[PDB]
There are 4 protein chains.
Amino acid sequence: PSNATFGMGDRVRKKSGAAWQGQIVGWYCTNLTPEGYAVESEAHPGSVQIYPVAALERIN
Amino acid sequence: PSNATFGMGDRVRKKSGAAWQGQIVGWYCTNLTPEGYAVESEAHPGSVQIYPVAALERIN
Amino acid sequence: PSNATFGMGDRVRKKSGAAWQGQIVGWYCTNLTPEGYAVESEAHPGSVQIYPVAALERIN
Amino acid sequence: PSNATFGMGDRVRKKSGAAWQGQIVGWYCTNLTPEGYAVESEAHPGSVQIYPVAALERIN
């Protein structure tokens, strides 16, 4: 996108707290989370979790 | 999209099993769920859940 | 329990951020969340979400 | 429990569809899922997902 922090297929991980790591497979937007991503785990194929951009970092 | 079943802002609900109802706020795609949507609950603002297109119906 | 903050069937809600409200239907414990609860939404029957005790308040 | 299929600490995995594997750390019960478990991923510490007993198998 003309702006999004990450793109489809980027490899990312949660920066802290519960762990999560895998590829970007989607996106979402609400008032509470104006920039969110769906991430498919690279360890557990098919399992997807969603998070706000701030919780995530590209790897790298 | 030139194809997606639903668009941003459509009002939908889960067709069966656990209930869910609200607006489409996002989308995702994996091998297991090639067409998925993120839906923000209309009863619990800020809470989003994701589901495959087949689990959902537009209301209607 | 001889200690838990809430019991099965208590009515609670998330104190801030994304909303959630319903009845306590379960419990969990990890190093990261040593006292967690499963809560079934009172608006969307069958849908359960889990949270750490600190995120929750009894209503009341 | 005098009945539960699994106990705290059992190692289990999802039998099919999206993958998940780790240790039992909790439990839940609703009309829709009268016997459910919370499972902490062994690959992503701190991340917990909940499932009905039928979706799970002990490993084994």
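Numbers in chain A track Swiss-Prot; the residues on display, in order, are 19-78.
Structure determined by X-ray crystallography, 1.8 Å.
Using N, Cα and C of the backbone, Cβ positions are placed for all residues, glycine too.
What Swiss-Prot lists as NADP(+) binding site is A:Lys32, A:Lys33, A:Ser34, A:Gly35, A:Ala36, A:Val66, A:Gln67, A:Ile68, A:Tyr69, and the listing cites experimental evidence. Secondary structure from DSSP puts A:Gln67 (mutagenesis position) in a beta strand. Close to A:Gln67 (mutagenesis position) in the fold, though at least 6 residues off in sequence, lie A:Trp38, A:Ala56, A:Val57, A:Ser59, each with a CB less than 8 Å from its CB.
Among the features that Swiss-Prot reports, substrate binding site is placed at A:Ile68, with the record citing experimental evidence. Here A:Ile68 (mutagenesis position) comes close to A:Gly44, A:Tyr46, A:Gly54, A:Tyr55, A:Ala56, A:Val57: these same-chain residues lie at least six apart in sequence, with C-beta atoms under 8 angstroms from its C-beta.
Among the mutagenesis experiments that Swiss-Prot reports, A:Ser65 to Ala is described with the note: No effect.
For the published mutagenesis A:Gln67 to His, Swiss-Prot gives the following note: Increases affinity for dihydrofolate 36-fold. Increases affinity for NADPH 110-fold.
One entry in Swiss-Prot concerns the mutagenesis experiment A:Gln67 to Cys. Its note says: Decreases affinity for NADPH and dihydrofolate about 9-fold.
In Swiss-Prot, the entry for mutagenesis A:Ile68 to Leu or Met states: Decreases affinity for dihydrofolate about 5-fold. Decreases affinity for NADPH about 7-fold. The structure shown retains the original residue.
Mutagenesis annotation in Swiss-Prot: A:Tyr69 to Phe, described as Decreases affinity for dihydrofolate about 9-fold. Decreases affinity for NADPH about 22-fold; the structure shown retains the original residue. The local packing around A:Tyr69 (mutagenesis position), expressed as other Cβ atoms within 10 Å of its Cβ over all shown chains, amounts to 18.
According to Swiss-Prot, the mutagenesis experiment A:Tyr69 to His carries this note: Decreases affinity for dihydrofolate about 9-fold. Decreases affinity for NADPH about 60-fold.
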Near chain B - the recorded positions A:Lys32, A:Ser34, A:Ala36, A:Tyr69, filtered by Cβ distance under 8 Å:
none
How long is the line from the C-alpha of A:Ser34 (NADP(+) binding site) to the C-alpha of A:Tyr69 (mutagenesis position), rounded to the nearest angstrom?
12
What subset of the recorded positions A:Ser34, A:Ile68, A:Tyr69 has a Cβ positioned less than 8 Å from a Cβ of chain D?
none
Would you mind listing, in sequence order, any of the recorded positions A:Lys32, A:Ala36, A:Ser65, A:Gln67, A:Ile68 that have a CB less than 8 A from a CB of chain C?
A:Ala36
Let me spell it out: for each of the recorded positions (A:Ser34, A:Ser65), count the other Cβ atoms within 10 Å of that residue's Cβ, using every protein chain shown. Which one has the most?
A:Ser65
Other CB atoms within 10 A, centred on A:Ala36 (NADP(+) binding site):
18
